[PDB]
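Novice: Before I ask anything, here is the structure I am working with.
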Amino acid sequence: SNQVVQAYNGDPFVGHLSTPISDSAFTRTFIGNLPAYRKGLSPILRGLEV
Amino acid sequence: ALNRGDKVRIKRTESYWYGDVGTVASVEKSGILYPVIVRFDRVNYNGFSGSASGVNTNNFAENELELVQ
Amino acid sequence: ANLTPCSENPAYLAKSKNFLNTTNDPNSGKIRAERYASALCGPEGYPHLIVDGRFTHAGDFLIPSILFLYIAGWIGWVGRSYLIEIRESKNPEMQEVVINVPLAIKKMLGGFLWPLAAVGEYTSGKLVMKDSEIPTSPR
Amino acid sequence: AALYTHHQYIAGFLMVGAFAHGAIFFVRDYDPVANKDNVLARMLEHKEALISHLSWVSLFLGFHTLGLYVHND
Amino acid sequence: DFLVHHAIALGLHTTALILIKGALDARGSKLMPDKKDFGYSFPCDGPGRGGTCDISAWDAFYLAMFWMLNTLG
Amino acid sequence: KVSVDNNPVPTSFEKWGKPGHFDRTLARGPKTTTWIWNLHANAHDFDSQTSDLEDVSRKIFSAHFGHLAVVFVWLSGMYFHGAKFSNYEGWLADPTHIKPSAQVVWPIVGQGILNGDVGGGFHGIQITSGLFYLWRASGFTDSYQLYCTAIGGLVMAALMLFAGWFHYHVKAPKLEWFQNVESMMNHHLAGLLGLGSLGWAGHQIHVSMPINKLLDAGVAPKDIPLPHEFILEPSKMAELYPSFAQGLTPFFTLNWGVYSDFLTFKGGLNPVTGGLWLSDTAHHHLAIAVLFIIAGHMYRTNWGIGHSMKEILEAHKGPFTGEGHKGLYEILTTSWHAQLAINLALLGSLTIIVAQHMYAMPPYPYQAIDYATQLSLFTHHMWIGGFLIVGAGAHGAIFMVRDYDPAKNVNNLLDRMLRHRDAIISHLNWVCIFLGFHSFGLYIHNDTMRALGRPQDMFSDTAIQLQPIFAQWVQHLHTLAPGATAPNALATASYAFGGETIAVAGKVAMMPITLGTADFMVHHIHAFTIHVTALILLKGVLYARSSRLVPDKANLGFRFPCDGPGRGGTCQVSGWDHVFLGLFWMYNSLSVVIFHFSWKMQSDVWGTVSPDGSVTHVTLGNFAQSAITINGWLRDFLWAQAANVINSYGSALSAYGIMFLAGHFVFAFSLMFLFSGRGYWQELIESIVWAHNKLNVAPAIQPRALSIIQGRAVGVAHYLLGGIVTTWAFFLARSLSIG
Amino acid sequence: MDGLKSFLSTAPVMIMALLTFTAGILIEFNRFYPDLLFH
Amino acid sequence: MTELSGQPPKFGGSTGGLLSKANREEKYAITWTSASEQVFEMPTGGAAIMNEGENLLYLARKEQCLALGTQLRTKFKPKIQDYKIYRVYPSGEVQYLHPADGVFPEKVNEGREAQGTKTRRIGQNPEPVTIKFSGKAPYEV
Amino acid sequence: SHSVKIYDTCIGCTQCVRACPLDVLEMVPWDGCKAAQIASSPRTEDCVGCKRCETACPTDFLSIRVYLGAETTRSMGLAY
Ligand code: CLA
Ligand code: CLA
Ligand code: CLA
Ligand code: CLA
Ligand SMILES: CC1=C(/C=C/C(C)=C/C=C/C(C)=C\C=C\C=C(C)\C=C\C=C(C)\C=C\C2=C(C)CCCC2(C)C)C(C)(C)CCC1
Ligand SMILES: CC1=C(C/C=C(\C)CCC[C@H](C)CCC[C@H](C)CCCC(C)C)C(=O)c2ccccc2C1=O
Ligand code: SF4
Ligand code: SF4
Ligand code: SF4
């Protein structure tokens, strides 16, 4: 539908909401590409970036 | 060995009515532990907070009651 | 005592010339200034009260003392015997919530025999209950 | 001034702690079958007289010390 | 000093009232006569039977601590 | 569309002798003394006595008439005391010099010293409510008009009492008459607010304008024409205003420009009397009347045109909000508590708006000169507003517990707001902690920098300065408003934004209030305390249904002490105890707000004036560099200004000293109920029952201690009473000492 | 008025009438004889 | 018993639901058989549409599951009294918790055992002096 | 976990079982009262210690006691 806020990851019983701040495309591509979260790094490099 | 409506003092030593007199409403059948139904006029601390009253009737034993009639 | 009486105290005689009028009587401060002259004052000019029990100063303490000891006992007896005569009519709870006002007026008038009635109730045993028939708390 | 007030604030602490350890003794370490009819058990038998008379003395001092202070004020 | 010494007698009698009431009702009372079984310090006994907040003897120390600070002040 | 039942309840006096009949558990019998407190705790809980929505609504309507009788007999007492035992004609003879007093004290025990010399030989207690300036604004001249107004008020008090008896026992309306909410809304808009504003616009045109005009000219008392003589002879009104010779005829042809000489848009203040212009307020009430009666035809009742609010609430639904307001029209017409929460919220904010507007635009003649009137009216309306906002936070929770049916409102705004209660409260307390550090830790930081002897590291103006640039820019726009963005306005909206200093009788009415860094820090203190009280009340509203600690909170009720000592402890978890905490936080918030008001207005605004133009204030400008410290708030405000309460014995301001100490007593007495719990007092009271049973005087009403909710309620009641009485005595004695 | 006599004899109205009578005789005794610290 | 058969009810999603304790320590799951498609208020927060037939709802605490069981047994005219509350571990095992005997605990049946029942009054409890250093409790021994 | 001990003064009125919102109490058969049943607490690891069973009990100094012992994730009532 046209509703922009939904349940987090499909199941509506986890205490979270898929929201344009929480689970937008831009958030999960920016927070998920932050050094503490992006895949393929050793923790020494991601600690050095943080 | 009590009738139905005689005054009796309580010697429970752990109840609210300890030394207060009560009227035996009924004595139930033998075999059970506390058969003596005793009713009082002063209610005890019972119920939720802010309740208007408590309970007065109670099942007592035989060897903890002193008959005063 | 080391306290000077108000008949010759210099600070009290300096302060009595401008006592404030309390009531609507415009000479109330002056009659208070001559009423408090019999009392004794310290070095500030205010009337102290000797309370030791000596009868020459009994008007400071003892004369109102027994006066209150009448009235409190009056109230106590009116509050006590009324409860006794509502220990049973049909139900004491409503007679404690709403007042049986002719019975209360009867006790309120008849309460001035309270100390002789107190010795009578203490001798008859109907004042102090026994130490065993009282609903005590568990140890 | 500092020495007097320090020692009074120690003394009030120690009096409260004496009675607090008295209550701990009555909870944990008091047996009525060995202290039978002695002064400790006879102290406990009339506790409703003791704390009611302390209630009377407290109301007696309090009503009239505040009464005289408000009357003076 | 007459009135203030009566005030200190007031604070002493009330602090002794709370502390002796805590020590003598440390074993039990009409609300809960198993306070020897619960221990010295425990929060309450629920909202039942009227609701026994500050029922332990520890909580009588609690109120008496405020009184000791008050009369020492 | 009137639906009235005839004689629902018989009028009888026999029920008055049986207290507690309204509830099922109270009419059985007072077995315990807590029944007495329950008799007052459920006396107005009309939703717990009846559960049919028709008996409770007519009970509410008759209760409104009874409370209206209480307000009318109070207002009658004000006008009667202004008639008989005041000096209103003496104050009207000389308003600048002598001081008003509308209460004479009987000299019995020495309290004749309370009748201070208020000026002109009249003795009495100087009033600070300032309704004398209300009477001069309305147009009262002699005491007989106040006496007949008090008589007519007592007549309408008995009339409202008769209407209450008539509408409960004779002809009581049905539920459909109460649920006609669109007819109620547009009648209250047009016929109550707008029609009342038109009535006062007519009174301000005919009575308040000519009387105050010739009183500003300098006409003595017993020389003013009677107020009806301006209508009986329109020449006496036409000689004061040239537009009254034009008659009614320019009003109907839309020739309103010729009415410009007596319906002005001057603004600012009147320089002669130190209040608002009466022509300005007359034009104002007329404009409010026109706008309200225009808005009083919006809702359809019987003639097709008009907005029924149901499809208004249907039409507002967005992507974030799901189904929108679908269901709120069925909520607000079936539950009185939701209406009470909304009305208490908006009446509380209205009363705070009243306080925040009646100090910078003083609407009454000689009101800004009397500093005691201005300070008392500000702080009293601040307190009434904060109390009603806490009541909004209460009745929201009562609506959640006992008037919220979740089957009717699915995926609407109420269900969606209850579905993310954690995402609301966990950000609200974050901004509470952020504001707490950044409004109080600033105060601790420059307190420490002043105590460490380094004033160059503080948060002062000479130090690191936190200039409030936004409100300074807004003040610049309000100063630049008349001529650019309000061209038909001569003066500004107020002289608190920017402009000249208004001086009337040697004192200062209103000068521009500059905002330094002290006003920055104290406004963030205000926003912080507002956020915390709006945290406790909001998390009492949202967490009243259920939670993760206790998910059975709706079945336990709105007003319960605890769930028990389990789960670590669950005491003060109900929706009632959040109101119990929010009452203290409203007390703290409003105490700091009225402290900021009193200090800023008596350091930067008030004071005497000098003929060369220089202004000397009451505290000589202390708020600039000494309002940024907690020690500065203690030494320069709470120690220096409390000396007028301290040293005032043997004088007229002597009752305020024994109300100062009285308020300290009730605060300290509240701490006994707040700190202690019930079971101690139960264990002590049973010992006093033993000491009564020893003398056979133990009552058959079972005497036992208060409930836990009762103990918290009497603790917060004595706390708020003691703190407000202390602040009342301090503010009144200080501002009566400074003039 | 068989209920008005019971309502005027409830505990608050009777204690208020008794305190009004007590305050009345105290104020009257303090007007006709004021400022009595002792006897 | 070991497998949870049911469909999730219609719900938009909330914040007071399953936190990080569910996939780490334990969670709970209530299964019941509805009659119609009515509306029930879950203890997590807000209302939800109860699906027709056997449906399954995951909760975080047992008290929320029993509060939902109380809401199912009292606040409906078709009184749903055939609900089962299971405890689900992250390992995958499912423990049948309530009404695991088969009949409700409010009424008595044969097959239960008196666990935690004393044979004395509270006034007949022993004193804490005789067991002052045994390490036990005055109510246990 | 807490310890819910149920004494022999219980009259089998089953108020405590229907009051406890955690399903720890349950009625087992007995022969010492008129109702011939007594409450019993097998699932004491689920009891939070709320003492809601010690609000609905008719005996003098209620026959069921909840002694607040150790704590855990269940006895502290934590959803996290
Ligand atoms: C200024 C505050 C204040 C006051 C007046 C009291 C006063 C009292 N406390 Mg107390 N208390 C306080 C703070 C206070 N407390 C605090 C902060 C705590 C810590 C939690 C405690 C903890 C505490 C405990 C633990 C106990 C007391 C007890 C008592 C009473 C006996 C002591 C006494 O002095 O006799 C009497 C003194 C008085 C001053 C009473 C006069 C009160 C007013 C003036 C009477 C006049 C009637 C009044 C005007 C009617 C109001 C009318 C209105 C509705 C219009 C007394 C009523 C004890 C008690 O009640 O048992 C005896 C007790 O056991 N208190
Ligand atoms: C008239 C009935 C009555 C009588 C005879 C007594 C008698 C007594 N009370 Mg008492 N008491 C009463 C009512 C009464 N009380 C009420 C109504 C209260 C609740 C406010 C209390 C609260 C109370 C406390 C807290 C304590 C006593 C204590 C005592 C004992 C010591 C004397 C004392 O300090 O009293 C002084 C009395 C008071 C401080 C309060 C009573 C004040 C009211 C105004 C008296 C009149 C009550 C009533 C309206 C009159 C009824 C008249 C009737 C025709 C309707 C004494 C046996 C003390 C004790 O245990 O001693 C060992 C104690 O600590 N009482
Ligand atoms: C439009 C205003 C309004 C209305 C109609 C109501 C109506 C209601 N409120 Mg309420 N409330 C309001 C404003 C309002 N409130 C505000 C502004 C607050 C915040 C303070 C509250 C806080 C509040 C709470 C906390 C509770 C209610 C409750 C209730 C309900 C029962 C009332 C009751 O039992 O009290 C009967 C009346 C009294 C008990 C009298 C109170 C006396 C006060 C405490 C003392 C007054 C001090 C006085 C001014 C100083 C002088 C006294 C002395 C010194 C001489 C009722 C529906 C209760 C409820 O619904 O429970 C289920 C409840 O628990 N209200
Ligand atoms: C003066 C005593 C006092 C203080 C300081 C507080 C402080 C606070 N209350 Mg509070 N409260 C009080 C009395 C007090 N309360 C009383 C009497 C009541 C009874 C009604 C309440 C009821 C109440 C409620 C109901 C709530 C609060 C909340 C809060 C917090 C709001 C956040 C904030 O301001 O930022 C934090 C500010 C401070 C901690 C004060 C600043 C002090 C400095 C800057 C910090 C120290 C610097 C540094 C750490 C020192 C290091 C030294 C090192 C050795 C450790 C805050 C901690 C709310 C809360 O916690 O949620 C947000 C909340 O909901 N309070
Ligand atoms: C003379 C004098 C003095 C002395 C005093 C003394 C020393 C005291 C003592 C006291 C005591 C040593 C007391 C005792 C007591 C005891 C008892 C035992 C009591 C009794 C009581 C009762 C029993 C009560 C009853 C009643 C009444 C009577 C009335 C009302 C009711 C009632 C019931 C309440 C002095 C120096 C101060 C000063 C000067 C003068
Ligand atoms: C003192 C105290 C009590 C005891 C409270 C009592 C005994 C109430 C006292 C009422 C007496 C009878 C005074 C009457 C109240 C008013 C003065 C009545 C007005 C009467 C005049 C108008 C004549 C509690 O029950 C309590 C409960 C929970 C937390 C704290 C506390 C607590 O601190
Ligand atoms: S309110 Fe009292 S009884 Fe309830 S949990 Fe808190 S302390 Fe215990
Ligand atoms: S509530 Fe008390 S009497 Fe009733 S079954 Fe439970 S333990 Fe027995
Ligand atoms: S404490 Fe609570 S969970 Fe435990 S048995 Fe009692 S009511 Fe049930």
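Residue numbering for chain I follows Swiss-Prot, covering 2-81 in order.
When the header is checked for method, it gives electron microscopy, 3.5 Å.
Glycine too: its Cβ is placed from the backbone N, Cα and C atoms.
Relevant sequence annotations retrieved from Swiss-Prot are reproduced here:
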BINDING   I:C11, I:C14, I:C17, I:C58  [4Fe-4S] cluster 1 binding site
BINDING   I:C21, I:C48, I:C51, I:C54  [4Fe-4S] cluster 2 binding site
DOMAIN    I:2-31  domain '4Fe-4S ferredoxin-type 1'
DOMAIN    I:39-68  domain '4Fe-4S ferredoxin-type 2'
MUTAGEN   I:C14 to D  No detectable PsaC, D or E; when associated with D-51
MUTAGEN   I:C14 to A  No detectable PsaC, D or E
MUTAGEN   I:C14 to D or S  Considerably decreases amount of functional PSI, grows mixotrophically only under very low light
MUTAGEN   I:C51 to D  No detectable PsaC, D or E; when associated with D-14
MUTAGEN   I:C51 to A  No detectable PsaC, D or E
MUTAGEN   I:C51 to D or S  Considerably decreases amount of functional PSI, grows mixotrophically only under very low light
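Help me picture where these features are in the structure shown.
Specialist: Counting every protein chain shown, the number of other Cβ atoms lying within 10 Å of the Cβ of I:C14 (mutagenesis position) is 19.
According to its DSSP assignment, I:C51 (mutagenesis position) is coil.
The helix, strand and coil residue counts that DSSP assigns across the domain '4Fe-4S ferredoxin-type 1' (I:2-31) are 5 helix, 8 strand, 17 coil.
The Cβ of I:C51 (mutagenesis position) lies under 8 Å from the Cβ of I:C21, I:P22, I:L23, each of these being in the same chain and 6 or more residues away along the sequence.
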Novice: Can you tell me the CA-to-CA distance separating I:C17 ([4Fe-4S] cluster 1 binding site) and I:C54 ([4Fe-4S] cluster 2 binding site), as a whole number of Å?
Specialist: 5
Novice: Say you check the Cα of I:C14 (mutagenesis position) against those of the binding-site residues I:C48, I:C54, I:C58; which is nearest?
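Specialist: Closest by Cα: I:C58.
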Novice: When DSSP states are folded down to helix, strand and coil, where does I:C58 ([4Fe-4S] cluster 1 binding site) land?
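Specialist: The three-state answer is coil.
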Novice: Which one of the binding-site residues (I:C17, I:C54) has its C-beta surrounded by the most other C-beta atoms within 10 angstroms?
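Specialist: The largest 10 Å Cβ neighbour count belongs to I:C54.
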Novice: From the recorded positions listed here (I:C11, I:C14, I:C17, I:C21, I:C58), select those whose CB sits under 6 A from an atom of ligand 9.
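Specialist: Within range of ligand 9: I:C21.
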Novice: Which of the binding-site residues I:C11, I:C17, I:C48 have a Cβ less than 6 Å from any atom of ligand 8?
Specialist: I:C11, I:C17
Novice: How many whole Å apart are the CA atoms of I:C58 ([4Fe-4S] cluster 1 binding site) and I:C48 ([4Fe-4S] cluster 2 binding site)?
Specialist: 17
Novice: May I have the list of same-chain residues other than I:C11, I:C14, I:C17, I:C58 whose Cβ is within 8 Å of the Cβ centroid of the recorded [4Fe-4S] cluster 1 site, in sequence order?
Specialist: I:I12, I:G13, I:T15, I:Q16, I:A40, I:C54, I:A57, I:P59, I:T60, I:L63, I:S64, I:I65
Novice: Write down the Cα-Cα distance for I:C54 ([4Fe-4S] cluster 2 binding site) and I:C11 ([4Fe-4S] cluster 1 binding site), rounded and given in Å.
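Specialist: Cα of I:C11 ([4Fe-4S] cluster 1 binding site) to Cα of I:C54 ([4Fe-4S] cluster 2 binding site) measures 12 Å after rounding.
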Novice: Near I:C58 ([4Fe-4S] cluster 1 binding site), how many other Cβ atoms are within 10 Å of its Cβ?
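Specialist: Taking every protein chain into account, the count is 24.
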